[PDB]
Amino acid sequence: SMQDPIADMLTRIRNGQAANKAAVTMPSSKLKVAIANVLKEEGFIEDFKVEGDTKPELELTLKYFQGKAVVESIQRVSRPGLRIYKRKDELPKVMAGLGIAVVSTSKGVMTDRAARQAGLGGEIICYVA
Amino acid sequence: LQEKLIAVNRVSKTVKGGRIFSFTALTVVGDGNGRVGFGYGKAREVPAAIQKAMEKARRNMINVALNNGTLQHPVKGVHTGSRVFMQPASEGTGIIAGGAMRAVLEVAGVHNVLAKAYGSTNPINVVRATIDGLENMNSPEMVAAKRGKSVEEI
Amino acid sequence: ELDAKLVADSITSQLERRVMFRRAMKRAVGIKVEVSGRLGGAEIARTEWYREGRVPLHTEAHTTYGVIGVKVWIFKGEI
Amino acid sequence: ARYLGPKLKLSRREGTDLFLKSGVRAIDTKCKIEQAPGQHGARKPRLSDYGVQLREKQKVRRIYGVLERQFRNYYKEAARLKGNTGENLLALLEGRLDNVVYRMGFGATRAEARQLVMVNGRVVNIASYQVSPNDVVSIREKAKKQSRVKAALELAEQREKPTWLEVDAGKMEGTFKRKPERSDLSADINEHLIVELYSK
Amino acid sequence: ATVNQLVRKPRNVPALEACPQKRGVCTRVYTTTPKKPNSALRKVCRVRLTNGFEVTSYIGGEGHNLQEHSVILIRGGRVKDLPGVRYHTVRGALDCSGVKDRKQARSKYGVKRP
RNA sequence: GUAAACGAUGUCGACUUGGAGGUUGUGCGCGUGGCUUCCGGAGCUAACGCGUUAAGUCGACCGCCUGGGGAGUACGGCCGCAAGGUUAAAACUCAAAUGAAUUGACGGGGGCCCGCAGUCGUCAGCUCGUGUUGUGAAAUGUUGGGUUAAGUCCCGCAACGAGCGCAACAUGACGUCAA
RNA sequence: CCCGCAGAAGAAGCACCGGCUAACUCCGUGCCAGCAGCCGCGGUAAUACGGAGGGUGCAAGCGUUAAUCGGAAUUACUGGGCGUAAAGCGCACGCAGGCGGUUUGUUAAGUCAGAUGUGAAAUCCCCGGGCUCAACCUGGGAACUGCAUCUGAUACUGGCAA
Ligand SMILES: CN(C)[C@@H]1C(O)=C(C(N)=O)C(=O)[C@@]2(O)C(O)=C3C(=O)c4c(O)cccc4[C@@](C)(O)[C@H]3C[C@@H]12
Ligand SMILES: [K+]
Ligand SMILES: [K+]
Ligand SMILES: [K+]
Ligand SMILES: [K+]
Ligand SMILES: [K+]
Ligand SMILES: [K+]
Ligand SMILES: [K+]
Ligand SMILES: [Mg+2]
Ligand SMILES: [Mg+2]
Ligand SMILES: [Mg+2]
Ligand SMILES: [Mg+2]
Ligand SMILES: [Mg+2]
Ligand SMILES: [Mg+2]
Ligand SMILES: [Mg+2]
Ligand SMILES: [Mg+2]
Ligand SMILES: [Mg+2]
Ligand SMILES: [Mg+2]
Ligand SMILES: [Mg+2]
Ligand SMILES: [Mg+2]
Ligand SMILES: [Mg+2]
Ligand SMILES: [Mg+2]
Ligand SMILES: [Mg+2]
Ligand SMILES: [Mg+2]
Ligand SMILES: [Mg+2]
Ligand SMILES: [Mg+2]
Ligand SMILES: [Mg+2]
Ligand SMILES: [Mg+2]
Ligand SMILES: [Mg+2]
Ligand SMILES: [Mg+2]
Ligand SMILES: [Mg+2]
Ligand SMILES: [Mg+2]
Ligand SMILES: [Mg+2]
Ligand SMILES: [Mg+2]
Ligand SMILES: [Mg+2]
Ligand SMILES: [Mg+2]
């Protein structure tokens, strides 16, 4: 059964980029939208939008630069079978700072850089580069 | 271009009469400034094999975005059974790598690096894994470019 | 340098003077050059040869290790 | 604890002048600097990557007469210290006092200078003493009637005297002003080979 | 293996008894043939050690002085071409004499300096 | 209570170019479901291959592996009327065992030809450069359709050329048998 | 510790040199004698055995054996595999266990933040100091990644309610 919707979102992006899809759609959730917001603000995806009400669908517009997909890697870190939490000092650097780690903190989902500047740890959702 | 001979190997094919020995030569060439290529040459004599390898190496060179004679970030490279890891190091570290990886990194112009070869250490595949690792390494500028940000934002 | 006898003598005398046999042979090289014997003072005697151009055939160094034969063919046109 | 053997062979094996002779006459007239020592000397095979790294380490050792245990301890110190390890290592060898007695010109060779073995006006008879910035090194009075020290200074006066030190006549003293940078020393030592050899 | 599986279930010289040498008494002294591709009369001996283990030991160098009831010091070290010979006798220790007329690697054959 | 009980491929879910079939529903030649077979793309793979029925990209949980032997054996337990099954070691011994693929050679494998059916053998072979393919040994060229006494010649062809043989003007290619 | 006396005088060895691995020749031997960490070497021109000459490495030590970790990503948490190399139970149902679609509220167990207490000294590390130097001794710091308590945060996971 479906036991990790976030890993599914990341995979839809990974597989979408590898297949040169313009957009990818999926069942929405508040956490998926929170992650989509971070990906947009850091410039990994172009745009997102939620459509529906009873069964909302999240669409992500993927971005390509010089033919190549911009999301070169995207990996689930914390997962249902093994949750991963880090203190502020132990927050991971992705690609020596050139990538992002998405972190769920008590002040919402944000990048590792924003968590570190806010002085927060949290759950490491995924690495993006 | 600096040129380095990594490995020479005697190979054999059988014929009606007996065995026909020949030689293979694996070489790397580089400008010492983020340009590197490898060549693999085969001939009945060792010096002919090396010459063929060096000619191949000069025409199959790729560009690597260096930083101060070290890498931009930790990189993984894979080819066949060879899996390599390479990490940026501080000045005065030197090339902390095995011989095949060392030859590549030296001619490429990487002075400081920590490396490790996992899986098969077969030179032919280690060199391909290493160059594969280097060529897909991102600089901050191209990251900034693809993400549509400034480098200070990155 | 061209005359087949002088080149044959150039090889044999060089093998007596401890020149590496491939160096003498490649310098000699339509031409073929064979050298056969205990080459490099090998216990196993071997034959080696190099050709360049056409040699259409159908159309002695007295070393420390023993006798090494040398043969030269030069095709310098027809007739 | 000392190499007390024929000295020219070292420079011959290394294939470079290691500054191990007095200089009464030329190195070429003394020995074959081109040729490696021994019966199989005019031979020169390919040397391995290991063999190259070894010969660079044995070069930097054999100049100073530092045996392996003591040389290894310098590497460890150089790696420990902040900054560039290879540069730190040369700085530590240059910081030695027994270089200074020779370098200032009191011994004809380092072997002689070592037979002859004051810093900040205190007697120090230790070859391995690390001389610091702003330290005054000097000679005694009791052994300034030796002809050795007279001759050695005349040998020293033909060399290029060092360019971070201040040797003086008579009272015969000089300040270690600063530690040398890598720019000061010979661009010939490839000290990264020594760093790599001990990293092995 | 999954994390849950790992949580449930996590990841040649025996007669010396981790001593550098053992003393022993020769119960038989003989020669044996090496395995292929070698040919020689290799000098071995069965030895009862002070800990009660009985083992075959090799006698190295050119010519030896060991009988039954000779008291020898063995060390570790197999002989590749004698299967089941895992120990060497120390030359120039206890009864076992130094090798006669050795001049190189003397310290390995118990031979005092000429 | 075991089988090469095999797809030698655990179950569940999601995602990711195509082509041709089979079978079984269903809506208006055109759709839309289920099950199934063959080919193949990216990707993956040591290679062979797999390829929306993944061996691709991911997530959940389980089972299992840790050199070849000794050994799925001994001992103990449990099960069985028995045959035996199941759980499952150690001493000891070797520096390999193994997988896939490559060039030969070989087959009481297949196809097509030839010969009164020093040497092989006057047999028609044997190679190289450069290019290209393969991680690589290597391959291609030299295979294929014809034709010839002949790698002879023609035509096609990721090969393009060249050498030694063939032929032409007795002549024995590269090599084989430590002959 | 210092000063004086006499005279190079009283003071250099051990392993190695076929590849891995820095260092090669001659003589003796002839699958013998022997070597060997691994591959291997020795049957008449042995850089591999034994001696010598030369050489390389260490040096008041040098070798050998034993033993631990490393290299070994070769038990793989970091960090591996299971079509054919070792590896998918013959197939299923299913208790314990692990995991759990989506929304709101609540809680604050996990998680996160801060504070406080503790985490002996020595050791390690850093900057200094003292023995002529060094080892060694030593001042202050850092560290001791932990544990507990209190006060907060509430995204995510868990509990509860709808
Ligand atoms: C100590 N421990 C419980 C061991 C163990 O883990 C075993 C295992 N299969 O994992 C045993 O079989 C183990 O439990 C066990 O049973 C052992 C033995 O039966 C024997 C027997 O019977 C005879 C000789 C040697 C053994 C042995 C060394 O294999 C024994 C080892 C035992
Ligand atoms: K043998
Ligand atoms: K292949
Ligand atoms: K299962
Ligand atoms: K075993
Ligand atoms: K070719
Ligand atoms: K793992
Ligand atoms: K909650
Ligand atoms: Mg290629
Ligand atoms: Mg391996
Ligand atoms: Mg000492
Ligand atoms: Mg079974
Ligand atoms: Mg069946
Ligand atoms: Mg079947
Ligand atoms: Mg099975
Ligand atoms: Mg069915
Ligand atoms: Mg297919
Ligand atoms: Mg049984
Ligand atoms: Mg039983
Ligand atoms: Mg052919
Ligand atoms: Mg022809
Ligand atoms: Mg053709
Ligand atoms: Mg003819
Ligand atoms: Mg060597
Ligand atoms: Mg001999
Ligand atoms: Mg050990
Ligand atoms: Mg480990
Ligand atoms: Mg494995
Ligand atoms: Mg099998
Ligand atoms: Mg199997
Ligand atoms: Mg099955
Ligand atoms: Mg079930
Ligand atoms: Mg949930
Ligand atoms: Mg809490
Ligand atoms: Mg403490
Ligand atoms: Mg909740």
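Throughout, chain E uses Swiss-Prot numbering, with the displayed residues spanning 2-12, 20-122 in order.
Method on record in the header is electron microscopy, 1.8 Å.
Positions of Cβ are set from backbone N, Cα and C atoms, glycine also.
According to Swiss-Prot, the natural variant E:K43 to R carries this note: Confers streptomycin resistance but not hyperaccurate translation. Reduced to three states, the DSSP call for E:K43 (variant position) is coil. Counting every protein chain shown, the Cβ of E:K43 (variant position) has 10 other Cβ atoms within 10 Å.
Residues within less than 8 Å, Cβ to Cβ, of E:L57 (mutagenesis position) and separated from it by at least 6 positions along the same chain comprise E:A23, E:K30, E:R31, E:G32, E:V63, E:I82. Looking at Swiss-Prot, you'll find the mutagenesis E:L57 to H noted as follows: Protein is not incorporated into ribosomes.
According to DSSP, E:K88 (mutagenesis position) is assigned to coil rather than to any helix or strand. Neighbour count (other Cβ atoms within 10 Å of the Cβ, all protein chains): 9 for E:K88 (mutagenesis position). Where Swiss-Prot documents E:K88 to Q as a mutagenesis experiment, the accompanying text is: Confers low-level resistance to streptomycin and a 15% decrease in the translational elongation rate.
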Rounded to a whole number of Å, the separation of the Cα atoms of E:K43 (variant position) and E:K88 (mutagenesis position) comes to 9
Out of E:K43, E:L57, E:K88, which recorded positions lie by ligand 27, with a C-beta less than 6 Å from some atom of it? none
